[PDB]
Amino acid sequence: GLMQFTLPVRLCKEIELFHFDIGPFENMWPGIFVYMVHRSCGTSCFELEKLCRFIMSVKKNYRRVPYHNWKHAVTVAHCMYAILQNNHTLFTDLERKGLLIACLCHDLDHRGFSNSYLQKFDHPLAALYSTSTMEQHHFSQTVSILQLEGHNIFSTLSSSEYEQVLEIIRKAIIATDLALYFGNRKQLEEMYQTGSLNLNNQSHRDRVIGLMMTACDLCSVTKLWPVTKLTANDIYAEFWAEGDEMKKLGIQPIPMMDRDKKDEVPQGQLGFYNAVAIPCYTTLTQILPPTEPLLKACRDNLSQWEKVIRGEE
Ligand SMILES: CCO[C@H](C(=O)NNCc1cc(OC)c(Br)c(OC)c1)c1ccc(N2CCOCC2)cc1
Ligand SMILES: [Mg+2]
Ligand SMILES: [Zn+2]
C-alpha cells in the first residue's frame, strides 16, 4: 500500500517530458510503467501483485522482433502517460486506467508483418479478422492475459465499469490500425473547424482517444533526432524483412519495403511526416493544446530528414 516506485533523479525529471527515451536497461521498464500508473492513476488503481503478474505476462507475449517489441509497448505507454499528465482534468478515472493498459497491450504478439502481408500470405488471422487483422489479434491477446488466474487487474471494478474499460481498450487498440487514422483525423479536423467538437459526446471522445493512440504509437518521430534516426533503422529492418517475404510470394514489394531501394528512404520519410505524422500531432494540438511539444519535436525531425536529402548529413 505505502510502497511507491522511485526512479533515479534524472529519470524522475525526464519521464515527465514527451521526448523521454526509456533507456537500454530492459529490467527497469516494468518499474517505469508501474511508476507511470501510480502517478497517472494512483497507488490504489491496481493490486501491485496482480499488476506485476500482468506486466510480466504482457512482456512474455511480445516477440524478439526489431521494432514491434516490448520496448515499443512501453515507449507508447510513456507517450500516453505524458498526454494524460499534461491534460489532468480532461479524462475520467476509467480512461486513465484503460489507456495506459491499452498502450502496453496494443501490439501484443506482433510478428513484424503488416495486415497486408498476412492477407497476401493467406495467414489464418486474415480469415478470422478480415479488417484491422493484427489489431483484432492484439485485443484478443489482451483479453486472454486478463483471464489468466491472478492477472485480473480490473477485479475491483463494478460489472459495468469493467465492461466500459474493456470497451475503451478495444476501441483504443483498433484505432492503432493506421488505415483507420486517416478518416478519423479528417473527421476530427472538420469537427474542430466547424466548432461541433464536443468532449461530452461519447462518439467524439472515442475519436479523440483514437487520435491519442495514433500520436502515442508514432511517438518515435517526436524524440530527439539521435533517438528518431536510430529507431528508423529498427522500423525499416521489419519493412525490408516483409519486403523479402513479399518477393518469396512472387510480389514486388512497395519501395518502402525493398532493401534494394534504401536510397529512397529519406524522401519516403518526408512523405510520412507530411501525410501522417505532422497532421496527426497538428490536430492533436488543436484538440489538446498542451501536447504542442509533440508537434514541435515532429517538425524538428522533419527538418533533420530535409538535411539528410540535401546531403548535409
Ligand atoms: C505496411 C506499412 O504500413 C505503415 C503503417 O501502417 N504504419 N507505419 C508506421 C510508421 C511509423 C513510423 O514511426 C513511428 C515511421 Br518513421 C514510418 O516510416 C514510414 C512508418 C505505413 C507506412 C507509410 C504510409 N504512408 C506514408 C506516405 O503517405 C501515405 C501513407 C502508410 C502506412
Ligand atoms: Mg500495431
Ligand atoms: Zn505500435
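By the numbers in Swiss-Prot, the shown part of chain A spans 724-1036.
This entry, so its header tells us, was determined using X-ray crystallography, 2.0 Å.
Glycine too: its Cβ is placed from the backbone N, Cα and C atoms.
In this structure, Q992 (3',5'-cyclic GMP binding site) is part of a helix by DSSP. Annotation source Swiss-Prot lists 3',5'-cyclic GMP binding site at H791, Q992, citing experimental evidence.
Per Swiss-Prot, the feature active site, proton donor maps to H791; the stated evidence is similarity to another entry. The Cβ of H791 (3',5'-cyclic GMP binding site) has 21 other Cβ atoms within 10 Å, all protein chains considered.
Long-range C-beta contacts of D830 (mutagenesis position), restricted to its own chain and to partners at least six residues apart, with a cutoff below 8 Å, comprise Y785, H791, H795, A796, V799, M857, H861, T899. The divalent metal cation 1 binding site feature in Swiss-Prot is assigned to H795, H829, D830, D940.
Here the residue is the original one, but Swiss-Prot notes a mutagenesis experiment at this spot, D830 to N: Reduces activity 1000-fold.
Recorded in Swiss-Prot as a mutagenesis result, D830 to A carries the remark: Loss of activity and of zinc binding.
The divalent metal cation 2 binding site annotation in Swiss-Prot covers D830.
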Residues lining the divalent metal cation 1 site besides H795, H829, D830, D940 (CB within 8 A of their CB center) are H791, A796, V799, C826, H833, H861, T899, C939
How many whole Å apart are the CA atoms of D940 (divalent metal cation 1 binding site) and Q992 (3',5'-cyclic GMP binding site)?
16
Measure from the CA atom of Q992 (3',5'-cyclic GMP binding site) to the CA atom of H829 (divalent metal cation 1 binding site) and give the result in Å, rounded to a whole number.
24
